[PDB]
Amino acid sequence: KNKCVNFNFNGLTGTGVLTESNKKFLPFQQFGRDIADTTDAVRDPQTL
Amino acid sequence: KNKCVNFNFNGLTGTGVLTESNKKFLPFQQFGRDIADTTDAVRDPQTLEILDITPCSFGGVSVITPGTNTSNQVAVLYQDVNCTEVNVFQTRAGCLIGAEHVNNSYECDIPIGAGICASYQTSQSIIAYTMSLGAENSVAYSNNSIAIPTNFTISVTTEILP
Amino acid sequence: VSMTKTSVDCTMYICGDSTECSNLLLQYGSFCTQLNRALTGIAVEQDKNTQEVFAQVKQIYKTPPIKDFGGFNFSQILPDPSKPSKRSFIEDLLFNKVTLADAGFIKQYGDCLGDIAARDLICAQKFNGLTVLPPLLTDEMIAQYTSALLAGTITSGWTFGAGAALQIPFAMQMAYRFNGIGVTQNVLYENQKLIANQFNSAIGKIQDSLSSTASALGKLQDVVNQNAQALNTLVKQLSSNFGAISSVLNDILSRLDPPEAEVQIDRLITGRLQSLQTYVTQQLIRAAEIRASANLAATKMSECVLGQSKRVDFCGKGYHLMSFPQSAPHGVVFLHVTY
Amino acid sequence: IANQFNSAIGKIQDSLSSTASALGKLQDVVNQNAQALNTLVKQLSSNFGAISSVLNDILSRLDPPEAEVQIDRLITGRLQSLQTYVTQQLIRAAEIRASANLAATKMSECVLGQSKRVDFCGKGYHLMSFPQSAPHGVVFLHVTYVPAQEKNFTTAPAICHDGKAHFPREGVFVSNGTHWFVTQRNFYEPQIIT
Amino acid sequence: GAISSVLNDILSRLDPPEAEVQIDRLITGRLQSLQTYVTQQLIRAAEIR
Amino acid sequence: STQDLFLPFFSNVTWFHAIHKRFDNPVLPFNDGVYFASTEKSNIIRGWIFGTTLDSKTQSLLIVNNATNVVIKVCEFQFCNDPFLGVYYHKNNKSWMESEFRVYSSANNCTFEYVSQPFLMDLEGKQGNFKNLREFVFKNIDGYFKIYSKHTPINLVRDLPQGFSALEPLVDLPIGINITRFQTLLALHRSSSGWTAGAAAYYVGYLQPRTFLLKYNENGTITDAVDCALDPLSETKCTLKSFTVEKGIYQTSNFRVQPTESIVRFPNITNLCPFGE
Amino acid sequence: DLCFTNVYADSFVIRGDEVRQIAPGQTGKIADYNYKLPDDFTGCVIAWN
């Protein structure tokens, strides 16, 4: 957390910074997106 | 004929209107095209007749409405058509459905076009009025009259430019 | 002053009467919204450019029927009630020597359907999503916006733009505009029968310059031409193959699968969008040319018609006295009275 | 005049605090700058003819043989978005510079001097203008000479005293009905015709 | 976006079935360059005028 | 802005009910897709049968609930003309328990079967208001049946309430069939054709390929939606991308005329090509 | 759905290794020498054992 890394969540690769959020995903939802359609948030599949 | 359909002539599929024409195709010619290169006319292969292809979705649509905070009643101005497709009134810009004709010419509140302006006034609905040119003043003019002020005012006019 | 208000339907122009193309076109999102915002931004400011020139006073002025002008004949500049549109003889020559479209901005669907004219420019654009918006200020009204500014110039002098209309005789109006340019006012009354004959003969030279020579209005004819040709160019843009195997949207929908059509239709969409991004670029640069001329026309209305121009050779050759507004197709024609 | 002018400055407070749409011209300059920056974010959500709009998806799905078919569609779609945006900025900057050259004309001639140009700095005979700081612009406070109360007067071009015409050097000929007076054009101050 | 920038390379390497994939990328890249350039000229000509 | 099969706003939906003399389980089309919405109090909506001709000549989907497991089967069903599941003989020791299983007669060639976890549903009868709202989205495109479930408590006697609810996908069913006609199960009670029906309601509306706007909150729940094909007011919302239309005029598009029917005109020849030659 | 104007059948028998050579833009003893397909070939190739 709190460092510019090369993340890989469910095969989605990219460069980003992982921080905690107040967003609560629905149980069928995994990826959060933005206006620019890029992935703004993901969900950790191991722990909730 | 005379209806917007989904034609299929020799495999060429599209949306168009089939009408009769005075065009006579050469015996080796099947498809007629336009400036835009799209197929403007085809030939019926079963019986010898010539049909044009007129594109559908004709007539511009203007949206004459106030803000959603004020009201939701709208007036739709249909350009380039009469009031056949569809408080019905015909303007100089097109068919205007949803705005009542008012002979009282007021200041232009909503700029529409073709000398027509609208506003949301009083049971409140969109009214349709001719755009007034202003308060008409008749200048009393002669060869021996002049108007010269005995008193004036100092008005600060605010002109705002980027 | 103004130009042709064009609102191109970028949903119809890119995908003409197609559902499978419109399902691909709505994946592009805000491309058809940003081009229609710029065309609406033209449609607001060109009605504003007509507002800033012809409507500079809140009151409409008319001339009295008793005409006492001192030999000056103003019947050629004042509107005629015998015509169905209140226009002068000069304004009738300005609307006739400029080629426009058909009468009225409402052309019926049955006029294009019941009679397909060979090489008809107006219908063929409207079946490609090219809609011409009518202006807010009609030519029947523009002939009366100039009539309100002319009646204030004749009857009230130049005080109608600086406040209320304050009348002054035209013999006193010409004598006091001579003092603005440096001429003593005694020159006028010693030759009042001569200047009224020199001025009325110069108004007759306007008839010989507009009726015989049709190239004097070629500046505003070019404004109509660059609007009409670019609308007619945009129809010719659809005949380009765009790098694809064909230019027609209906051919690829009838030949190739949607796996193989998205290779080809997206070449047509990009070729038609760049054509619209070419056209909106050509319109905004042209609208910046007209608005710079409309701000020049509003400068030649406030300073040159509503007042007396001390600016040397800004309103033509000679010491400028006054100017007469005349209604013109998408513009204005001034009649500068020079010394 | 000091009471008429100071009451007109109080009308500027009633025109700006109550009516917030008087600054809508410079609000539109901020809006056309803010929306076009916000439009350019919405340009990234377009699929550009490719299978997706996101650069990180094609890097995670397709090989660089098959990604150069797809990423170069995204690069062309993002470059044409910028070449449209720079087109929208330069035409807008040509509009502001034409207004800034108009604002520099209304600063040198209308604030630093007295404008003889009729109705160029607002309605009325312009006296002076006050510069005010504005967001990405300027607001002028034009001091104008506007007539308020007027009367109808009988006029004449010249006067026969000894058989020779008398014309005013500066002013007009007016009368209240009995005697002919002399005054200037923009104010009625009756004097003896000498 | 093509495999090379030179028109003479694709005419010497690829067939006209495979060159129209590549040359039309060069034509679009050169036309949009001219579309950008004429845009840069007309806005500059509006500044000079 | 999304583009898929949706139910248009202010559309013509159906009016079918169950009561002690109106009993309705009709044959309804599903050309493009149907929407479901039911106000219930006694769990009368039990399921559906999705088929092509509703016969053993084709392969059909049967999603039911036998009060223990959510039964989803794709078999070759012997389709009965009136499927139902009744609760019997309450007068002493009620317990709201089933006896018959009348949704089909026989099932062979079963290709897909889903049995959920066992649960105890309260099938008791209520009076007055409807306390449950079960809404479903039914579409079968590319052999991929998408269902969307949403349950919220309501207080309703009558006509469908003016409100909004974002429907959420529950499962994904790879059924792989053709669905043209369908029916709906109902529950029957009596204090085997002299039975009655409890109070129930269900609404069917046809899905269309329309474009919606989706306004999300800070939590991710959709607050309001706008169909782009209602009126030129709502098409301005799709163009401006804001629900608050400013005071002015925005040119949206042209007056679109949809095609009525497909016209095919080919040359007339009856001789086949020499494929054997 | 689509139908064609002047259908011409190109019937011959070659070796099984050289069936892929029948394509617009290939070579071989069949493609380059005697049976060549055009660069703008809009057609279908049907082959079997």
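For chain B, we keep the numbers from Swiss-Prot: what you see runs 535-620, 641-676, 689-728, in order.
Technique stated in the header: electron microscopy, 3.0 Å.
Cβ coordinates are placed from backbone N, Cα and C, and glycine is handled just like the others.
Mutagenesis annotation in Swiss-Prot: B:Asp614 to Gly, described as Increase of pseudotyped VSV particle production ex vivo. Increase of viral load in hamster upper respiratory tract. Produces more infectious particles when cultured in primary human epithelial cells; increases replication and transmissibility in hamsters and ferrets; the structure shown retains the original residue. Under a cutoff of 8 A between CB atoms, and with a sequence separation of 6+ in the same chain, the neighbours of B:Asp614 (mutagenesis position) are B:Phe592, B:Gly593, B:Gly594, B:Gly648.
Under the DSSP three-state reduction, B:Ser673 (mutagenesis position) is assigned to strand. In Swiss-Prot, a mutagenesis experiment is listed as B:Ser673 to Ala, annotated with the note No effect on O-glycosylation by host GALNT1.
For B:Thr676 (mutagenesis position), the same-chain residues lying six or more positions away in sequence with a CB closer than 8 A to its CB are B:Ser689, B:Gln690. Under the heading of mutagenesis, Swiss-Prot lists B:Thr676 to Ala and annotates it as follows: Partial loss of O-glycosylation by host GALNT1.
Long-range Cβ contacts of B:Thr547 (variant position) within its own chain (separation 6+, distance under 8 Å): B:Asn540, B:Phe541. For B:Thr547 to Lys, Swiss-Prot lists a natural variant annotated as follows: In strain: Omicron/BA.1.
Quoted from Swiss-Prot for the published natural variant B:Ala570 to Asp: In strain: Alpha/B.1.1.7. The local packing around B:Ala570 (variant position), expressed as other Cβ atoms within 10 Å of its Cβ over all shown chains, amounts to 21. According to DSSP, B:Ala570 (variant position) sits in a coil region rather than a helix or strand.
In Swiss-Prot, a natural variant is listed as B:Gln613 to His, annotated with the note In strain: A23.1. A 10 Å cutoff on Cβ-Cβ distances gives B:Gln613 (variant position) a total of 27 other Cβ atoms nearby, all chains included. In the three-state DSSP assignment, the secondary structure recorded for B:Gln613 (variant position) is strand.
Under 8 Å, Cβ to Cβ, and six or more positions away along its own chain, B:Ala653 (variant position) finds B:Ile598, B:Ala609, B:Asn641, B:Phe643, B:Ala672, B:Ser691, B:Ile692, B:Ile693, B:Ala694. DSSP classifies B:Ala653 (variant position) as coil under the three-state reduction. Swiss-Prot lists B:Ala653 to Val among its natural variants, and the accompanying note reads: In strain: 19B/501Y.
One natural variant named in Swiss-Prot is B:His655 to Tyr, and its note says In strain: Gamma/P.1, 19B/501T, 19B/501Y, Omicron/BA.1, Omicron/BA.2, Omicron/BA.2.12.1, Omicron/BA.2.75, Omicron/BA.4, Omicron/BA.5, Omicron/BQ.1.1, Omicron/XBB.1.5, Omicron/EG.5.1. Counting every protein chain shown, 15 other Cβ atoms lie within 10 Å of the Cβ of B:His655 (variant position).
Per Swiss-Prot, natural variant B:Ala701 to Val is noted as: In strain: Beta/B.1.351, Iota/B.1.526. Sequence-distant contacts of B:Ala701 (variant position), defined as residues of its own chain at least six apart whose C-beta falls under 8 angstroms from its C-beta, are absent. B:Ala701 (variant position) falls within a strand when secondary structure is assigned with DSSP.
In Swiss-Prot, the entry for natural variant B:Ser704 to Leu states: In strain: Omicron/BA.2.12.1. The structure shown retains the original residue.
Quoted from Swiss-Prot, the note attached to the natural variant B:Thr716 to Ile states: In strain: Alpha/B.1.1.7. In this structure, B:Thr716 (variant position) is part of a beta strand by DSSP. Just so you know, the Cβ of B:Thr716 (variant position) picks up 15 other Cβ atoms within 10 Å once every protein chain is counted.
Long-range Cβ proximity for B:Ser704 (variant position), meaning a same-chain Cβ under 8 A and a gap of 6 or more residues, is found for none.
Long-range Cβ contacts of B:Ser673 (mutagenesis position) within its own chain (separation 6+, distance under 8 Å): B:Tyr660, B:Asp663, B:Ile664, B:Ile692, B:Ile693, B:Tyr695.
Checking the recorded positions B:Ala570, B:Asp614, B:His655, B:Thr716 against chain D with a Cβ-Cβ cut-off of under 8 Å leaves B:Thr716. Using a CB-CB cutoff of under 8 Å against chain C, none of the recorded positions from B:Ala653, B:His655, B:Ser673, B:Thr676, B:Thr716 qualifies. DSSP assigns B:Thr547 (variant position) to a strand segment in the three-state reduction. Among the recorded positions B:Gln613, B:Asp614, B:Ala653, B:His655, B:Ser673, B:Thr676, none has a Cβ sitting under 8 Å from a Cβ of chain G. Annotated pair B:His655 (variant position) and B:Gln613 (variant position), C-alpha to C-alpha distance, rounded: 17 Å.
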